[PDB]
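Scroll down for the structure; my scribbles are underneath it.
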Amino acid sequence: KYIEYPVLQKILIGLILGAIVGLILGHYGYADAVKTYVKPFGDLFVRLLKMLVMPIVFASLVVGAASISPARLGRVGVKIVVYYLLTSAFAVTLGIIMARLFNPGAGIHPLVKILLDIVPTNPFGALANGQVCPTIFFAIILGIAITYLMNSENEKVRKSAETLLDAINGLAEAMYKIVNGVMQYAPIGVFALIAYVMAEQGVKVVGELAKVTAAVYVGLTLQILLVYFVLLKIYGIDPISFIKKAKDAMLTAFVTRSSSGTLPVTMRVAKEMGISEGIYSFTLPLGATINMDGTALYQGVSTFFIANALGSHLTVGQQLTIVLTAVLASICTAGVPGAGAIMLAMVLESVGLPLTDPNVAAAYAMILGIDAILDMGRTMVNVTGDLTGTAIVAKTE
Ligand SMILES: N[C@@H](CC(=O)O)C(=O)O
């Protein structure tokens, strides 16, 4: 048809128009019809994404782990899991600082059981009900086992396995195309989502919110410059060269608010910049759900906002408790637009800011509005975290 442009341009066109349109209408009469007519064209987008998160989690790992020999998995597995966890802890620390510096939120005044649940009691039940991390466990296990079999002596299993491995790898690829298909519908959805927001904007409505948005976006820029450039220069990468390519990937997530749908793009980029097949196949899909630096930061800052409004001044011991709980939530969260705030309640109940009080939900409701904006920045940082950790490893290897 007439829609044959490259994808990214259509999305940038749709986003601009949605911002302008939403405002001019906000003033004038028809500001509450968008909620009635437009919004579905946004909800209909979200649901398409959640659909395709799981299948590409399960499959891509199985295919990724089986190809790599067991030995090489140890090196690239240990190295990465290290890089993913630490940086996620550094970031949340970097956010706490920024909250004390800006000081938002004036207003008016089992730990083992979780680390144990990552083993599924029944796999097909977790695969369905929604549990994310357990499927990462069973996926890896099944990828390693298929490896030993293909070397087995009896010619029946050596055939059986391959067919199994050929099926799944067939499943994934199907999902990579579905993604490309959705994106064509994205620009409409993008236009709607932002529009409904501007009709009910929160930016600069009050000094509190304004500070929040600045406290975050500053931390996210300090996160990139301070941490990533440091590391890249140490190992011997030219950053601006690295960022240059990444701009195609970063832009797509910024507007779209998804770490998964961008996945095929990211893997397209990595080849242009010359990384090896086996390493990026494994680390990218793993990194999407596990490595969420930016989500952590937002979860630390918001927690301090809620606490500062209540006046629940935080001793050191619980500040570490925030750090540790924020890391876990960034992992369990799924990687689609709304998941980031849902778990923010987890950390809150962990420290003891219970949702039973109406005041907290009022404070919570405030963050939830602006959350629409913050979602665009959060995703940009996360995707770069994956490309960075990948390039590092491919260097030493
Ligand atoms: N779920 C988003 C991030 C967020 O919503 O905060 C992503 O990983 O792409």
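Shown for chain A, in order and in Swiss-Prot numbering: 6-114, 129-416.
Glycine too: its Cβ is placed from the backbone N, Cα and C atoms.
Annotated L-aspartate binding site per Swiss-Prot: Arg276, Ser277, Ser278, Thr314, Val355, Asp394, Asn401, in sequence order. Swiss-Prot lists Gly306, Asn310, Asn401, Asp405 with the feature Na(+) 1 binding site. Look at Swiss-Prot and you will find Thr308, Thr352 tagged as Na(+) 2 binding site. Here the residue is the original one, while Swiss-Prot reports the published mutagenesis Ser65 to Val with the comment Strongly decreased chloride conductance. Among the mutagenesis experiments that Swiss-Prot reports, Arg276 to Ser is described with the note: Increased rate of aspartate transport; when associated with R-395. Record note (Swiss-Prot) on the mutagenesis of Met311 to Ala: Decreased dependence of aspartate binding on Na(+) concentration. In Swiss-Prot, the entry for mutagenesis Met395 to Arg states: Increased rate of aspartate transport; when associated with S-276. The structure shown retains the original residue. Mutagenesis annotation in Swiss-Prot: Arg397 to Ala, described as Strongly decreased affinity for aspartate; the structure shown retains the original residue. In Swiss-Prot, the entry for mutagenesis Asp405 to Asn states: Strongly decreased affinity for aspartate. The structure shown retains the original residue.
Shown here: features listed in Swiss-Prot, placed on the structure.
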{"residue": "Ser277", "record": "L-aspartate binding site", "DSSP (3 states)": "coil"}
{"residue": "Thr308", "record": "Na(+) 2 binding site", "DSSP (3 states)": "helix"}
{"residue": "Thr314", "record": "L-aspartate binding site", "DSSP (3 states)": "helix"}
{"residue": "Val355", "record": "L-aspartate binding site", "DSSP (3 states)": "coil"}
{"residue": "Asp394", "record": "L-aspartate binding site", "DSSP (3 states)": "helix"}
{"residue": "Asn401", "record": "L-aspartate binding site", "DSSP (3 states)": "helix"}
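Ranking the recorded positions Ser65, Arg276, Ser277, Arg397, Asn401 by the distance of their Cα atoms from the Cα of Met311 (mutagenesis position) places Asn401 first. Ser65 (mutagenesis position) falls within a helix when secondary structure is assigned with DSSP.
Comparing C-alpha positions, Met395 (mutagenesis position) sits nearest to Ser277 among the binding-site residues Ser277, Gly306, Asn310, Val355, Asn401. The residues near the L-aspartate site, meaning same-chain residues not in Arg276, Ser277, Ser278, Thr314, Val355, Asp394, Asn401 whose C-beta sits within 8 angstroms of the mean position of the site's C-beta atoms, are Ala272, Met311, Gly354, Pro356, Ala358, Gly359, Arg397, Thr398, in sequence order.
Counting only residues at least six positions away in the same chain, the Cβ atoms of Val51, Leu54, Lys55, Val58, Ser277, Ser278, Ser279 sit under 8 Å from the Cβ of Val355 (L-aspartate binding site). Checked against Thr314 (L-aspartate binding site) by C-alpha proximity, the recorded positions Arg276, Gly306, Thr352 yield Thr352 as the nearest. Comparing C-alpha positions, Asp394 (L-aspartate binding site) sits nearest to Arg276 among the recorded positions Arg276, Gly306, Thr352. Shown in sequence order, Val62, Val151, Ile155, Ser278, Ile350, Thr352, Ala353, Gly354 are the residues of the chain, 6+ apart in sequence, with a C-beta less than 8 angstroms from the C-beta of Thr308 (Na(+) 2 binding site). Each end of the 14-residue unmodelled stretch has a Cα atom, at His114 and at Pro129, and these lie 30 Å apart. Shown in sequence order, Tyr89, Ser278, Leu303, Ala307, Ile309, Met311, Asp312, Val402, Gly404, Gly408 are the same-chain residues outside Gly306, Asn310, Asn401, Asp405 whose Cβ sits within 8 Å of the Cβ centre of the Na(+) 1 site.
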